[PDB]
Amino acid sequence: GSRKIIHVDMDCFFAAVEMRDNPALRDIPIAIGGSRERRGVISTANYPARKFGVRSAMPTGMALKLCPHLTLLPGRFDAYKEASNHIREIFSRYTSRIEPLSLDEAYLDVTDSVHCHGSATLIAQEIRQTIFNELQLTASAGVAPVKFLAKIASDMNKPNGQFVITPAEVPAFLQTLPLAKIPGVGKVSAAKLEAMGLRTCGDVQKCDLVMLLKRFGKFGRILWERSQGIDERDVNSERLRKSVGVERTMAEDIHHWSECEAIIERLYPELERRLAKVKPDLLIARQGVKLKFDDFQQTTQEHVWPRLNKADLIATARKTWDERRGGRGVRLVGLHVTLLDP
DNA sequence: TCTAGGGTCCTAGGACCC
DNA sequence: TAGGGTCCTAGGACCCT
Ligand SMILES: [Mg+2]
Ligand SMILES: [Mg+2]
């Protein structure tokens, strides 16, 4: 009983939308990201910019040093949300078994699909073609028997391509697969694994589950499982958002409580507006604040609270400011709510 | 170069309950 | 009756763009 999992992933999503809506941007290096003066980072870049080394999460000052002609865009999030809604509606034409992971990607379980003669390869191709036909954006896709391999596979033939891993091909694929390619294995984990001589899934296959469990806890079981292609996580179409946050990094650090309070006055109506979209009565489980300091340590303090309330967020930020700032500049202020459970 | 803003999930100590 | 359970909370790795 092998499943058929597709992972669909839009190509250079934000930049692809901006190029479609303004073809003057198609052939020059562009990126969505905050300006160097706004102390921004790159959200994403198109391929002309990626050629210079520009990457997501790169500080904008670095991207502009690599690519002096980089054209920087602020982002049009309703445009991306509209594209997201459209591709999820296209997914629904093939299956209801859809787990979105972000605006531009989703897992599909097409095990029980009768479309395209049961071929997940052809379903993926048809989805990608339909997306191009109806949105004039391209997507890539990965097909595999489990989630994480499908998600890895969708990167292998990007842009505008796809890659299929059959069960017969899984062992050879895993043997030299870098651990850092597994979603959830990030820089810190890959470095700790590298330092004990573990770089690939083939390396972890030579390890004892008990050792990994002592050395990493539950993460060690996930590493053990993924390194032999085990991933029983079902595609789940019923996940719901659990939190809403609004935060801003200032162009210059602030050093005075008056400046912090003034920023919160701007953030609060935005938090209220976004909460009201999903919870019109503003009823919540917790609310709280975030400060990030000029040396990049960050603190959050949140608490049980029944309904979004500005004065309590200001009061809480004042306590955090007085108690934890230690004369440092503050580069970021944020507000936060935790939503009621169901 | 100088480090975003939207989030999910896991950990772990103490409070609290029995 | 010596420890078994379950929330509150802060922090941090990690994910997407
Ligand atoms: Mg993408
Ligand atoms: Mg994606």
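Every residue number used here counts from 1 along the chain in the order it is shown.
Placed from the backbone N, Cα and C atoms, the Cβ positions cover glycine too.
The active site feature in Swiss-Prot is assigned to A:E105. Counting Cβ atoms from all protein chains shown, A:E105 (active site) has 20 others lying within 10 Å of its own Cβ.
What Swiss-Prot lists as Mg(2+) binding site is A:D9, A:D104, and the listing cites similarity to another entry. Summarising the environment of A:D104 (Mg(2+) binding site), the number of other Cβ atoms within 10 Å of its Cβ, over all protein chains shown, is 22.
The feature domain 'UmuC' is assigned by Swiss-Prot to A:5-186.
The natural variant A:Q125 to K (Swiss-Prot position 124) is recorded by Swiss-Prot, whose note states: In strain: ECOR 35D. Sequence-distant neighbours of A:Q125 (variant position) (same chain, six or more apart, CB under 8 Å from its CB) are A:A141, A:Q162, listed in sequence order. Taken residue by residue with DSSP, A:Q125 (variant position) is part of a helix.
A helical conformation is recorded for A:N133 (variant position) in the three-state DSSP classification. Quoting Swiss-Prot on the natural variant A:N133 to S (Swiss-Prot position 132): In strain: ECOR 34B1 and ECOR 37UG.
Sequence-distant contacts of A:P171 (variant position), defined by Cβ-Cβ distance under 8 angstroms and a gap of at least six in the same chain, are A:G229. Record note (Swiss-Prot), natural variant A:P171 to S (Swiss-Prot position 170): In strain: ECOR 37UG. The unchanged residue is displayed.
Annotation note: A:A172 (variant position) sits in a helical segment as assigned by DSSP. Annotation of the natural variant A:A172 to T (Swiss-Prot position 171) in Swiss-Prot: In strain: ECOR 45B1, ECOR 46D, ECOR 49D and ECOR 50D.
The Cβ of A:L177 (variant position) has A:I152, A:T200, A:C201, A:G202 as same-chain neighbours under 8 Å, each 6 or more residues away in sequence. One natural variant catalogued in Swiss-Prot, A:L177 to F (Swiss-Prot position 176), is accompanied by this note: In strain: ECOR 37UG.
Around A:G202 (variant position), a 10 Å sphere centred on its CB holds 16 further CB atoms from the protein chains shown. Quoted from Swiss-Prot, the note on natural variant A:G202 to S (Swiss-Prot position 201) is: In strain: ECOR 59B2.
The secondary structure of A:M211 (variant position), as reduced to three states from DSSP, is helical. Less than 8 angstroms from the CB of A:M211 (variant position) sit A:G220, each of them six or more residues away in the same chain. Quoted from Swiss-Prot for the published natural variant A:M211 to T (Swiss-Prot position 210): In strain: ECOR 35D, ECOR 46D, ECOR 49D, ECOR 50D, ECOR 57B2, ECOR 59B2, ECOR 60B2 and ECOR 62B2.
Record note (Swiss-Prot) on the natural variant A:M211 to I (Swiss-Prot position 210): In strain: ECOR 37UG, ECOR 45B1, ECOR 51B2, ECOR 52B2, ECOR 58B1 and ECOR 70B1.
For A:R226 (variant position), the same-chain residues that are 6 or more apart in sequence and have a Cβ closer than 8 Å to its Cβ are A:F148, A:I182, A:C201. Under the DSSP three-state reduction, A:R226 (variant position) is assigned to helix. Natural sequence variation is annotated in Swiss-Prot for A:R226 to C (Swiss-Prot position 225), with the remark: In strain: ECOR 59B2 and ECOR 60B2.
Record note (Swiss-Prot), natural variant A:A311 to S (Swiss-Prot position 310): In strain: ECOR 57B2, ECOR 59B2, ECOR 60B2 and ECOR 62B2. The unchanged residue is displayed. Shown in sequence order, the list is empty: the chain has no residue 6+ apart in sequence with a C-beta less than 8 angstroms from the C-beta of A:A311 (variant position).
Looking at Swiss-Prot, the entry for natural variant A:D322 to N (Swiss-Prot position 321) says: In strain: ECOR 35D. Cβ neighbour count for A:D322 (variant position) (all protein chains, 10 Å cutoff from its Cβ): 9.
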Listed recorded positions are A:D9, A:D104, A:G202; which sit with C-beta under 6 angstroms of ligand 1?
A:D9, A:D104
Annotated recorded positions A:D9, A:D104, A:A172, A:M211, A:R226, filtered by Cβ under 6 Å to ligand 2:
A:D9, A:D104
